[PDB]
Amino acid sequence: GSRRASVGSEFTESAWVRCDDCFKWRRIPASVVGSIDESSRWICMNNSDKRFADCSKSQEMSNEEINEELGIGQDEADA
Amino acid sequence: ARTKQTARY
Ligand SMILES: [Zn+2]
């Protein structure tokens with residue numbers, strides 16, 4: 001199910017979002033992170049940026065580079 | 001959609 005495990009806190013300034021059809025990441029304004037709930041199925045095909053708007057496209061920072069910028073245990077899921 | 005937000009201004 002798309003209500004994937006764990007959660008953070010707040011909306012704050014500009015954020016990331018995960019694809020619920022794979023697991024790839026995209027940088028978004030906080031106006032989208034306030035619209036997307038845990039139940040909201042955000043995916044690559046819906047992505048704002050047509051350069052990255054597929055499960056087959058790339059991302060702004062690889063999962064082991066982004067999770068280090070936040071300083072967190074993301075991608076450890078393997079799923 | 002499990003995610004987070006960067007501590008980088
Ligand atoms: Zn995807």
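FYI, residue positions are counted from 1 along the chain as it appears here.
Placement of Cβ uses the backbone N, Cα and C atoms for every residue, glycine included.
Record features (Swiss-Prot):
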type: BINDING; residues: A:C19, A:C22, A:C44, A:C55; note: Zn(2+) binding site
type: MUTAGEN; residues: A:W16 to A (Swiss-Prot position 865); note: Loss of histone tail binding
type: MUTAGEN; residues: A:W25 to A (Swiss-Prot position 874); note: Loss of histone tail binding
type: MUTAGEN; residues: A:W42 to A (Swiss-Prot position 891); note: Loss of histone tail binding
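The structure, with features from Swiss-Prot marked on it.
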residue	record	contacts (Cβ under 8 Å, 6+ apart)
A:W16	mutagenesis position	A:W25, A:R26, A:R27, A:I28, A:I66
A:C19	Zn(2+) binding site	A:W25, A:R26, A:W42, A:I43, A:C44, A:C55
A:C22	Zn(2+) binding site	A:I43, A:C44, A:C55
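DSSP assigns A:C44 (Zn(2+) binding site) to a helix in the three-state reduction. In sequence order, the recorded positions near chain B, meaning those of A:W16, A:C22, A:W42, A:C44, A:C55 whose CB lies under 8 Å from a CB of that chain, are A:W16, A:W42. Among the binding-site residues A:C44, A:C55, the residue whose Cβ has the fewest other Cβ atoms within 10 Å is A:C55. There are 23 other Cβ atoms within 10 Å of the Cβ belonging to A:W25 (mutagenesis position). With a cut-off of under 6 Å between the Cβ and any atom of ligand 1, the recorded positions A:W16, A:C19, A:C22, A:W42, A:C44, A:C55 reduce to A:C19, A:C22, A:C44, A:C55. Annotated Zn(2+) site A:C19, A:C22, A:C44, A:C55; additional same-chain residues within 8 Å of its Cβ mean position, judged by their own Cβ, are A:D21, A:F23, A:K24, A:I43, A:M45, A:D54.
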